[PDB]
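K.L.:
There's a structure below that I have some questions on.
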Amino acid sequence: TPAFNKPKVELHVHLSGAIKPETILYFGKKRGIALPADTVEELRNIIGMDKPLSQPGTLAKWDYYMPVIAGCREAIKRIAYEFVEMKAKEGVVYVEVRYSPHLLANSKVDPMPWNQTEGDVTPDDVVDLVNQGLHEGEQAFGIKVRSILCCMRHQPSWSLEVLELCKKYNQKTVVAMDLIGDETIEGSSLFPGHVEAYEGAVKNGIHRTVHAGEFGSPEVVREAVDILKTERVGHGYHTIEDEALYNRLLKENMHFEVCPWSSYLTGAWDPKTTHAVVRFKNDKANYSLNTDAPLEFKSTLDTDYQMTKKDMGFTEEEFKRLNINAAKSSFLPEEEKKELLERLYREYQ
Ligand SMILES: [Ca+2]
Ligand SMILES: [Zn+2]
Ligand SMILES: [Zn+2]
Ligand SMILES: [Zn+2]
Ligand SMILES: [Zn+2]
């Protein structure tokens, strides 16, 4: 029985963490690329996670299946299309989906990811093919989807390029820029490539989210807000370790993109402690609930709502309040945001 059988808004989910295992198998076979299993079940057992690992152990799953997907025009469009299909099944009326265009390319990307042979699919092609699948998906399945392009903490040399892509494909599907990767890298938030990309974002009306405070380091959250000028924080559980910063961000109405089930499996949240989202709820903070990587976490949006309802005593009206906040904090042009908001109001009546 679904925890929240009403319209939801999702703001934090990775496209490459939300591929169908049967679709991976299909393209592995078609392209003659090796995979450690030949069935959905076995592939799920390998890439899926039943128990907490860690940041690196989570990220390690991508190497199994990304060679099958990256560099194939047909595959890139299809996962985007199928992303919409499966999200539509989760009672989501509006999704923002994020990815690194560089990680799906096999051309004009230095260094080359996934041990790929140099081909002809550029980062620009990737964004184009994803736009195509998300746009076709939106028409076919009746829900609204927009994209977010990701900078990588360890590759600031790609960030200005991520900004250029955001600018070229503004509103045709891209609404924002993200920053992913290892937040424990000393001063990665300050690398000139990220700093200037995020400065250029402000200048160009490209919206801004940043992964920070997922595993620790409240200072990285402060860096995201004060230096990169982010509008939402991805995760941000460890912001509560600096009470003065958490207090300020509460007053400034900062949005926290919360991924409860993810935080457990990545080991970001120690299960013996109470989840940060409990403080967010009690403080009436601005936050959303999100799947993050449903493939690795074997989850749907209901996983994360079930979790909060059962273990953390979340109510119908808290689920309603946070989805309204997620809408208000969405990266839509004002008029589309009003529409989304008005739809939520009537269905929560
Ligand atoms: Ca962290
Ligand atoms: Zn086999
Ligand atoms: Zn087998
Ligand atoms: Zn090309
Ligand atoms: Zn994430």
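The numbers used for chain A are those of Swiss-Prot, and the residues that appear cover 4-352, in sequence.
If you check the header, you will see the structure was determined by X-ray crystallography, 2.3 Å.
Just so you know, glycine gets a Cβ as well, placed from its N, Cα and C.
The following feature annotations were taken from Swiss-Prot:
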type     : residues             : note
BINDING  : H15, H17, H214, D295 : Zn(2+) binding site
MUTAGEN  : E217 to S            : Loss of activity
MUTAGEN  : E217 to D            : Reduces catalytic activity 700-fold. No effect on affinity for adenosine
MUTAGEN  : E217 to Q            : Reduces catalytic activity 4800-fold, and slightly increases affinity for substrate
MUTAGEN  : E217 to G            : Reduces catalytic activity 3200-fold. No effect on affinity for adenosine
ACT_SITE : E217                 : active site, proton donor
MUTAGEN  : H238 to A            : Increases affinity for adenosine 20-fold. Reduces enzyme activity 500-fold
MUTAGEN  : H238 to E            : Nearly abolishes enzyme activity
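How buried are these features, and what lies next to them?
P.N.:
Around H15 (Zn(2+) binding site), the same-chain residues six or more apart in sequence whose CB sits under 8 Å from its CB are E99, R101, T212, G237, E260, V261, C262, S291, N293, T294, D295, listed in sequence order.
Listed in sequence order, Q58, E186, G237, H238, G239, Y240, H241, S266, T269, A271 are the same-chain residues six or more apart from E217 (mutagenesis position) with CB atoms under 8 A from its CB. DSSP classifies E217 (mutagenesis position) as coil under the three-state reduction.
Look at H238 (mutagenesis position): DSSP puts it in a strand. In the structure as shown, the Cβ atom of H238 (mutagenesis position) sits within 10 Å of 27 other Cβ atoms.
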K.L.:
Near ligand 5, which of the recorded positions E217, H238, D295 have CB less than 6 Å from any of its atoms?
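P.N.:
Near ligand 5, sequence order: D295.
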K.L.:
Taking the binding-site residues one at a time (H17, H214), which has its Cβ surrounded by the most other Cβ atoms within 10 Å?
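P.N.:
Buried the deepest by this measure is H214.
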K.L.:
Could you tell me which three-state DSSP class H15 (Zn(2+) binding site) falls into?
P.N.:
coil
K.L.:
What is the Cβ neighbour count of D295 (Zn(2+) binding site) at a 10 Å cut-off, with all protein chains included?
P.N.:
29
K.L.:
Which chain neighbours of the Zn(2+) site, leaving out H15, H17, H214, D295, have a Cβ atom within 8 Å of the mean position of the site's Cβ atoms?
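P.N.:
Neighbours within 8 Å of the Cβ centroid, excluding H15, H17, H214, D295: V16, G20, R101, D181, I183, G237, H238, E260, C262, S265, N293, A296.
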